[PDB]
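**Q** What follows is a structure written as structure tokens; I'll ask about it next.
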Amino acid sequence: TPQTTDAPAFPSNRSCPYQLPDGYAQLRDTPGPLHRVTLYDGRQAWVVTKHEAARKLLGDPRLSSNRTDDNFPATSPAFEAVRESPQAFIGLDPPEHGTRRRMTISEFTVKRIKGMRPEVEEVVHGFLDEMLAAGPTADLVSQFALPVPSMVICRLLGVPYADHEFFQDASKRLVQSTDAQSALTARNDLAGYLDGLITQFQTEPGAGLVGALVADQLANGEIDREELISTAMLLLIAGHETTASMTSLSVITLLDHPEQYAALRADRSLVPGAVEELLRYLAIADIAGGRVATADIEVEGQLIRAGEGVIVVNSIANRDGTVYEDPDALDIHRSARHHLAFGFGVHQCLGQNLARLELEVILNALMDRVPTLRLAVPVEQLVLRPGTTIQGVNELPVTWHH
Ligand code: HEM
Ligand SMILES: CC(=O)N1CCN(c2ccc(OC[C@H]3CO[C@](Cn4ccnc4)(c4ccc(Cl)cc4Cl)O3)cc2)CC1
């Protein structure tokens with residue numbers, strides 16, 4: 001008897017870095033803002049698959065971000081690590097979301113990001129210096145894509161880059177965790193490290209966001225010590241793991257579209273617009289779209305009930321053809337405005353403009369310093385991370401004219 005279902009398994013895994021999984025193309029192609037899916041443990045949930053309905057639902061305070069709710073949609077057993085408190089503000093609703101978020105925004109302003117450009121350029125060209133001096137073949141991930149945003153986010157936070165071996169290993173173990181025990185261990189490892197850093201700042205006040213939170217909000221009782229740990233850990237992992245994935249997938253994608261990459265090198269004024277298109281097209285943080293309804297929500301004749309899980313799948317929303325004509329075509333010249341790679345609304349990515357800065361500087365540096373850059377293995381041989389985490393590749397063999 002047939003196996004066809006009306007609530008297919010979710011998430012799906014990419015088989016090409018810049019292509020929707022087959023099941024997601026199916027969801028994109030079916031009319032209506034929502035579709036039922038089956039999560040890993042058999043629970044049904046809703047996915048949002050259309051662009052404006054995704055903006056609307058991201059804007060709806062009845063869809064809560066509280067990951068500790070028992071009805072929050074967990075997409076893998078590893079969710080239990082981040083299901084355990086205290087949540088950073090990414091998992092808070094108004095008004096608590098605002099009080100905590102505002103403790104960090106000063107580090108991510110347009111003015112501050114502008115002020116970081118000389119640092120980002122120096123760090124990028126330093127790791128390129130070292131990689132190009134050693135000659136090919138190199139893994140772009142370990143040699144460049146990951147160290148660059150790690151060094152930058154360390155100075156922003158006041159986390160000593162000398163500890164990068166420890167905290168990068170713990171972050172990777174957390175990001176890649178496929179069961180709760182592995183994820184909790186990695187999280188506990190980072191948590192204890194950050195607790196010791198807090199104690200060091202209480203002895204010796206210091207620079208960086210962590211040092212600022214310790215000396216002010218923590219000392220006034222306005223943030224819990226373990227809330228500070230959760231917030232710093234969010235920013236540290238988002239600050240280097242997510243951006244690193246965006247670099248490697250962008251390089252793969254541009255090399256698979258040689259005409260567009262050549263147009264980009266020939267006119268660097270196109271880089272900001274290319275960055276927006278790559279963000280729309282690669283949408284690497286599908287995993288960040290989970291919500292839980294605290295009240296019934298009517299959506300174009302379909303009803304979300306209080307207690308149901310909803311996942312706003314921004315990658316599928318970003319392929320909405322009513323917003324992006326020929327949505328599966330990479331076009332660095334198109335209008336990629338209003339894309340949802342960073343979300344929308346009160347939770348829109350705090351790091352978005354640092355990510356935009358870093359990708360711009362990195363793309364120009366690679367075109368400047370390594371114009372002969374090419375992959376050292378076929379694209380099909382690369383290993384893509386599954387849909388249960390941030391999209392990316394575990395390694396990226398590259399070569400170039402030595
Ligand atoms: C290409 C890189 C990145 C992408 C695609 C991305 C994606 C996202 C998305 C989709 C959200 C919305 C989550 C939701 O609605 O629940 C978000 C939130 C957030 N991101 Fe990013 N992110 C990136 C880089 C960064 C960086 C570099 C940081 C630096 C610390 C960062 C920090 C945050 C924070 C703190 C939030 C929570 C915002 C809030 O709850 O008010 N992200 N991100
Ligand atoms: C639920 C599940 O399957 N898993 C496995 C993947 N996990 C994971 C993945 C990435 C990660 O990096 C930093 C976290 C911080 O926020 C996200 C998304 N993000 C990244 C940058 N800006 C936002 C995120 C990621 C996962 C989930 Cl469920 C929700 C969210 Cl907002 O990454 C930290 C943990 C742990 C939970």
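Each position is counted from 1, following the chain as shown.
If you're wondering, the header gives X-ray crystallography, 1.8 Å.
Keep in mind that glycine also has a Cβ here, set from the backbone N, Cα and C atoms.
When I checked Swiss-Prot for this same protein, it listed these features:
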BINDING   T75, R187, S230, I287  calciol binding site
MUTAGEN   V82 to A (Swiss-Prot position 88)  Decrease of the hydroxylase activity for both 25-hydroxyivitamin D3 and 1-alpha-hydroxyvitamin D3
BINDING   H97, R101, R291, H347, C349  heme binding site
MUTAGEN   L174 to A (Swiss-Prot position 180)  Decrease of the hydroxylase activity for both 25-hydroxyvitamin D3 and 1-alpha-hydroxyvitamin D3
MUTAGEN   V175 to A (Swiss-Prot position 181)  Decrease of the hydroxylase activity for both 25-hydroxyvitamin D3 and 1-alpha-hydroxyvitamin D3
MUTAGEN   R187 to A, Q or K (Swiss-Prot position 193)  Decrease of the hydroxylase activity
MUTAGEN   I287 to A (Swiss-Prot position 293)  Slight increase of the hydroxylase activity
**Q** Does DSSP put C349 (heme binding site) in a helix, in a strand, or in coil?
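**A** The three-state answer is coil.
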**Q** Just checking: which of the recorded positions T75, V82, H97, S230, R291, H347 have a C-beta under 6 Å from ligand 2?
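**A** If the test is a Cβ under 6 Å from any atom of ligand 2, the answer is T75, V82.
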**Q** If I take the Cα of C349 (heme binding site) as reference, which of the recorded positions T75, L174, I287 has the closest Cα?
**A** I287
**Q** Within a 10 Å radius around the Cβ, which one of these recorded positions has the most neighbouring Cβ atoms: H97, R187, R291, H347?
**A** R291
**Q** What does the structure give for the C-alpha distance between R291 (heme binding site) and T75 (calciol binding site)? Integer Å is fine.
**A** 12
**Q** To the nearest Å, how far is the Cα of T75 (calciol binding site) from the Cα of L174 (mutagenesis position)?
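**A** It is 15 Å, counting Cα to Cα.
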**Q** Express the distance between the Cα positions of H97 (heme binding site) and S230 (calciol binding site) as a whole number of Å.
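**A** A Cα-Cα distance of 13 Å.
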**Q** By CA distance, which of the binding-site residues (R101, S230, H347) lies nearest to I287 (mutagenesis position)?
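**A** Nearest by Cα distance to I287 (mutagenesis position): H347.
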**Q** Those recorded positions, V82, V175, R187, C349: which ones have a Cβ sitting under 6 Å from ligand 1?
**A** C349
**Q** Please name which of the mutagenesis positions listed here, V82, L174, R187, is nearest in space to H347 (heme binding site), Cα against Cα.
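**A** Checked the mutagenesis positions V82, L174, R187; minimum Cα distance to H347 (heme binding site) goes to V82.
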**Q** Between any two of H97, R101, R291, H347, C349, the residues recorded as binding heme, what is the biggest Cα to Cα distance in Å?
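**A** If we measure all Cα pairs in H97, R101, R291, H347, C349, the largest is 19 Å.
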